Amino acid sequence: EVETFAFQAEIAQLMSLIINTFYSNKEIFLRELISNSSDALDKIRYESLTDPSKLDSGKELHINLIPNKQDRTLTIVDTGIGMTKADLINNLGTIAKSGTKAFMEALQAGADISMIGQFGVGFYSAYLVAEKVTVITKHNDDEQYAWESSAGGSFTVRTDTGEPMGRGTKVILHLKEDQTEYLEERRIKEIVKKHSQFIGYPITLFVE
Ligand SMILES: CCCc1cc(-n2c(=O)[nH]c3ccccc32)c(O)cc1O
């Protein structure tokens, strides 16, 4: 059972802009995804202060970076609060309609694509380097779901019965053929040190 949805016009326009605009500084996609993981981890940390049972689905708060050269994928895994099915469908928990508007207005006032995260739509910077993105998530209040999109105006949502996660979100980037540098250990280390050196959770870079 696969459900197919149309992106709202503003989000489809944002995705087309990220895919078709000439912009060389693509590495910022990783900072944006680590930042989103950190926000998810802050949220489960805060909720767990008053209700420690929210950590029954996993006490470890961390971020893993998993490159796979054979599949040409870079996966970012976190054990944050996760997302419900309703949040996935509602632009992955983002204010994507108003955020896209504010980002578009900023771009005309002197901003560049690297400032995308300031408008709450940093997730979509994944399309600077990925031809397809799969988001697997598990929130304490819902079942495990997989969201997927190759852009083109639509996304799918399905239940995910393979590999239960416990709690959190997994973003799988199916890299564009000319963006395989982001699977190289030295390149990932460089980007984490440059843009994410002070994140408040352990970031483990897996090796092959
Ligand atoms: C999948 C869209 C963006 C994104 C979102 C999340 N995320 C969640 O899964 N729950 C969140 C609650 C607050 C902030 C970000 C959250 C994440 O853990 C990683 C991630 O890359």
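Shown for chain A, in order and in Swiss-Prot numbering: 16-223.
Heads up, the Cβ atoms here are built off N, Cα and C, so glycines get one too.
All protein chains considered, the CB of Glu47 (mutagenesis position) has 21 other CB atoms within 10 Å. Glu47 (mutagenesis position) falls within a helix when secondary structure is assigned with DSSP. Among the sequence features in Swiss-Prot, the mutagenesis site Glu47 to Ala is noted as follows: Strong ATP-binding. Strong interaction with HSF1, HIF1A, ERBB2, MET, KEAP1 and RHOBTB2. No effect on interaction with TSC1.
Among the mutagenesis experiments that Swiss-Prot reports, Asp93 to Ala is described with the note: Impaired ATP-binding. Strong interaction with HIF1A, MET, KEAP1 and RHOBTB2. Loss of interaction with HSF1 and ERBB2. Los of interaction with TSC1. The Cβ neighbour count for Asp93 (mutagenesis position), using a 10 Å radius over every protein chain in view, is 27.
Residue density at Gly97 (mutagenesis position): 28 other Cβ atoms are found within 10 A of its Cβ, drawing on all protein chains shown. The mutagenesis experiment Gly97 to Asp is recorded by Swiss-Prot, whose note states: Abolishes ATPase activity.
When secondary structure is read from DSSP and collapsed to three states, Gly97 (mutagenesis position) falls in the coil class. Cα to Cα, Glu47 (mutagenesis position) and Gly97 (mutagenesis position) are separated by 16 Å. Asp93, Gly97 are the mutagenesis positions among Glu47, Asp93, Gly97 whose C-beta comes within less than 6 Å of an atom of ligand 1, given in sequence order.
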